[PDB]
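Asks: First the structure, which I've put down as structure tokens, then a few questions once you've had a look.
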4 protein chains.
Amino acid sequence: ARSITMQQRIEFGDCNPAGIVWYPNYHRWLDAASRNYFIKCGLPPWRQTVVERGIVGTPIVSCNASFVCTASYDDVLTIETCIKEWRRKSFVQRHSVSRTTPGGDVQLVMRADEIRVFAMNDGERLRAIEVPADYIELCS
Amino acid sequence: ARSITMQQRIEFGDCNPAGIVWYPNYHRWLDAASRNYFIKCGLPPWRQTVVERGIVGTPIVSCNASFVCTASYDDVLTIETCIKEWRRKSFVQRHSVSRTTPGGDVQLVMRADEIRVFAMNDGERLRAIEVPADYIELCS
Amino acid sequence: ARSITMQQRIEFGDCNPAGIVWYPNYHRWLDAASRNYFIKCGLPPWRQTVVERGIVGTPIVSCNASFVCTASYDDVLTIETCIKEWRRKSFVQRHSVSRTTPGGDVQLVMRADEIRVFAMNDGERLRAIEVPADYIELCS
Amino acid sequence: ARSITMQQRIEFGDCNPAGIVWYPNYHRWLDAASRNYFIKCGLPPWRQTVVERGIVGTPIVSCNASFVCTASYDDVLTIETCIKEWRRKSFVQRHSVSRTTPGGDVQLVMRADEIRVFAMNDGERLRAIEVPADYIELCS
Ligand SMILES: CC(C)(COP(=O)(O)OP(=O)(O)OC[C@H]1O[C@@H](n2cnc3c(N)ncnc32)[C@H](O)[C@@H]1OP(=O)(O)O)[C@@H](O)C(=O)NCCC(=O)NCCSC(=O)c1ccc(O)cc1
Ligand SMILES: CC(C)(COP(=O)(O)OP(=O)(O)OC[C@H]1O[C@@H](n2cnc3c(N)ncnc32)[C@H](O)[C@@H]1OP(=O)(O)O)[C@@H](O)C(=O)NCCC(=O)NCCSC(=O)c1ccc(O)cc1
Ligand SMILES: CC(C)(COP(=O)(O)OP(=O)(O)OC[C@H]1O[C@@H](n2cnc3c(N)ncnc32)[C@H](O)[C@@H]1OP(=O)(O)O)[C@@H](O)C(=O)NCCC(=O)NCCSC(=O)c1ccc(O)cc1
Ligand SMILES: CC(C)(COP(=O)(O)OP(=O)(O)OC[C@H]1O[C@@H](n2cnc3c(N)ncnc32)[C@H](O)[C@@H]1OP(=O)(O)O)[C@@H](O)C(=O)NCCC(=O)NCCSC(=O)c1ccc(O)cc1
């Protein structure tokens, strides 16, 4: 479907002693890409949404992650994001990370399908909401 | 099976603007717990292993993550680790995160089954190895 | 003066390819220790303070950092915190990090004096306030 | 002197509950900018240097940090790096972070002078070296 693409440079800080990306970092980039998607789709900043209709953002309730091959500093990553499926209060967000070999070949590094929702904070308690119609439409 | 348990305090740094743990952090704690397991099982530090038999550590090739309920700073987390299954070159490592309500009730926060391996770095290239026998035994 | 002490274990995630703590992590622990200080001194959680008298927390306006010797995973750090000086709207918070040699010797790893304040968020704008009297007193 | 410039986007992950950049993140970007400088100056990757002449990288022995004004997600940062002074085994690396107001005005966010060195790892022990001549020259 509607797919967004953002790039990400691997920094020395991002790798472990074994000298390859430390995994959590992928999550950090994913959460980035995630938001990036929606922004680039026309949804206002959370900051704003929380004031207009109480949406804080989109919490992750589930995720299936897969690490195909290693990466390291200097490598530049490409992250393909798209909405896999719209459920009721949930939605599938797929992201595919890859890197380029100097041969112009593109190698899948990692992939992940994260299941998120749009939520509100009724005080201290986080609560999911029915994916908003308008949202759908912008993302379309 | 053989299960290890370690605790983790949520720091203000660990939460987002929405005021709850930022997810990647869970991964960070998981990777911690992961290693903690093996250490507490008697395997020497990677540092050492890489010199004695070239093992750098245990890279993650797969993971299924689930966020049951929110957490925030000050909360103290309990992380239950264990080896779910030994395959050939792979192994299932399960971790269950929970927190305690002042009612002495324990609430599942998040869970994850990560699939890892023991590996070597043949130069620049990461390569998995057959789970080491002795390792098995210590973990038993 | 009134000094608080908290410990911190170095995780594999925390070190770089060079195999020693990655510096930013120190900051993370410092910010921890920082808050820890106040909590352990009796000040309620920010969460609370922001509702009772609008204090969000204590932003850092300045810091002088010094890295004496290296650290790495497995090492356990000890962080000594105390209020060096109370100014008007500012205050000096000193922290001294050290580790123990198996000889029972304690080696200074790193130190830092961070200058913070107590603040409010008048909408989008962050604003410092006169250190609160009561606070002083608890910290005393 | 020779000054390098790199940009950095603030991600939701990067901010705290108070809704502004969490400080350690600045350090992360600084360390980035730091390396970026040298790379863009023509020095090969550490990876390489450690094999050719044993240089692992450039550890930080000191830093003076200053936070002028707040930043938050979405903001795009500009980081100006340059070598302030070459000492013997040390060197001053200055970085100036700023952001742009929609008025086309540029506002200093934060600054820092970090004192680094070029080092080697004689086994487990980190040791500084005399800034390398050639390096100087490239950076010039
Ligand atoms: C979000 C929740 C409150 C939702 O609970 P509820 O309000 O009671 O409603 P529901 O249970 O019906 O959940 C709504 C949907 O999620 C689905 N869901 C819930 N759990 C699952 C799992 N495990 N798998 C698949 N789908 C799931 C559920 O089935 C619903 O789908 P629909 O049928 O289409 O309606 C609760 O699951 C929760 O709080 N989970 C923990 C959240 C958490 O800690 N996430 C990690 C931190 S958040 C974060 O990092 C972040 C970053 C950036 C952002 O923009 C936002 C958040
Ligand atoms: C690790 C690998 C080199 C293994 O490849 P190979 O050497 O060629 O062998 P194999 O393909 O046969 O994989 C070995 C096993 O993994 C299994 N595997 C591989 N992919 C999968 C997936 N996706 N699901 C399940 N099982 C899998 C595979 O089927 C084998 O199981 P066995 O049948 O029991 O042998 C390669 O998959 C790889 O490099 N993946 C990318 C690794 C990566 O980038 N991980 C993220 C960073 S590592 C990290 O954060 C870390 C932290 C702390 C540490 O201690 C270590 C590492
Ligand atoms: C905090 C500020 C709004 C204060 O500005 P103002 O409200 O206009 O008042 P002031 O300028 O008078 O500052 C108050 C005091 O700070 C002092 N100050 C300010 N800058 C400096 C520097 N550079 N050195 C020393 N002292 C300083 C100032 O001189 C005042 O001291 P007093 O004389 O005793 O009153 C503004 O400096 C600012 O926003 N700086 C940027 C803040 C920032 O981005 N910090 C990084 C992120 S915050 C963070 O990580 C965090 C973590 C955990 C928490 O609990 C809270 C925050
Ligand atoms: C680096 C050191 C081994 C140097 O010690 P030595 O080899 O014995 O030599 P020296 O003491 O003479 O230090 C060399 C220079 O540093 C100077 N130095 C040392 N401490 C200071 C302080 N506090 N202020 C100013 N200058 C200092 C020293 O005076 C020398 O300058 P010259 O006179 O010009 O020679 C030791 O100070 C050390 O290990 N400090 C701790 C290092 C540390 O833990 N840094 C944090 C983690 S590293 C990191 O995050 C990183 C990221 C990215 C990278 O590329 C590299 C590293």
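Shown for chain D, in order and in Swiss-Prot numbering: 2-141.
For this deposited structure, the header notes the method as X-ray crystallography, 2.8 Å.
Just so you know, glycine gets a Cβ as well, placed from its N, Cα and C.
Swiss-Prot documents D:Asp32 to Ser as a published mutagenesis change and attaches the note Substrate turnover rate is decreased. Residues annotated as substrate binding site in Swiss-Prot: D:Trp47, D:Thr59, D:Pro60, D:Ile61, D:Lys90. For D:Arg88 to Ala, Swiss-Prot lists a mutagenesis experiment annotated as follows: No significant effect on catalytic activity or substrate binding. Here Swiss-Prot describes D:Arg89 to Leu as a published mutagenesis experiment; the accompanying note says: No significant effect on catalytic activity or substrate binding. Among the mutagenesis entries in Swiss-Prot is D:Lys90 to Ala, noted as: Decreases substrate binding affinity. What Swiss-Prot says about the mutagenesis result for D:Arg126 to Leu is this: No significant effect on catalytic activity or substrate binding.
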Asks: Based on the record's binding annotation for substrate (D:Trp47, D:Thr59, D:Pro60, D:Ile61, D:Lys90), what whole-number value in Å is the widest Cα to Cα distance?
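Replies: Across D:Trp47, D:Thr59, D:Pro60, D:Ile61, D:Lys90, the two farthest Cα atoms sit 18 Å apart.
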Asks: Give the residue from the recorded positions D:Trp47, D:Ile61, D:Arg88, D:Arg89 that has the most other Cβ atoms within 10 Å of its Cβ, counting over every protein chain displayed.
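Replies: Of the recorded positions D:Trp47, D:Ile61, D:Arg88, D:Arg89, the highest Cβ count within 10 Å belongs to D:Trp47.
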Asks: Enumerate in sequence order the recorded positions D:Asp32, D:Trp47, D:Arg126 whose Cβ-atom distance to ligand 2 is under 6 angstroms.
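Replies: None, as no Cβ falls under 6 Å.
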Asks: Under 8 Å Cβ-Cβ to chain A, which of the recorded positions D:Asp32, D:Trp47, D:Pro60, D:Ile61, D:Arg88?
Replies: D:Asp32, D:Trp47
Asks: By the count of other Cβ atoms within 10 Å, pick out the sparsest of the mutagenesis positions D:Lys90, D:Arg126.
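Replies: Each of the mutagenesis positions D:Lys90, D:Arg126 was scored by Cβ atoms within 10 Å; lowest is D:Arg126.
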Asks: Can you tell me the three-state DSSP label for D:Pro60 (substrate binding site)?
Replies: coil
Asks: Given recorded positions D:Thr59, D:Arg88, D:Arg89, D:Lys90, which are under 8 Å from chain C when comparing Cβ atoms?
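Replies: Listed in sequence order, the recorded positions near chain C come to none.
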Asks: Taking just the CA atoms, what is the gap between D:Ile61 (substrate binding site) and D:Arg126 (mutagenesis position) in Å?
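Replies: So the Cα of D:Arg126 (mutagenesis position) lies 15 Å away from that of D:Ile61 (substrate binding site).
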Asks: In Å, rounded, how far does the Cα of D:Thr59 (substrate binding site) sit from the Cα of D:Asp32 (mutagenesis position)?
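Replies: Checking the Cα atoms of D:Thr59 (substrate binding site) and D:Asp32 (mutagenesis position) gives a distance of 10 Å.
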Asks: Counting every protein chain present, what is the number of Cβ atoms, excluding its own, within 10 Å of the Cβ of D:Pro60 (substrate binding site)?
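Replies: Counting Cβ neighbours of D:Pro60 (substrate binding site) within 10 Å gives 19.
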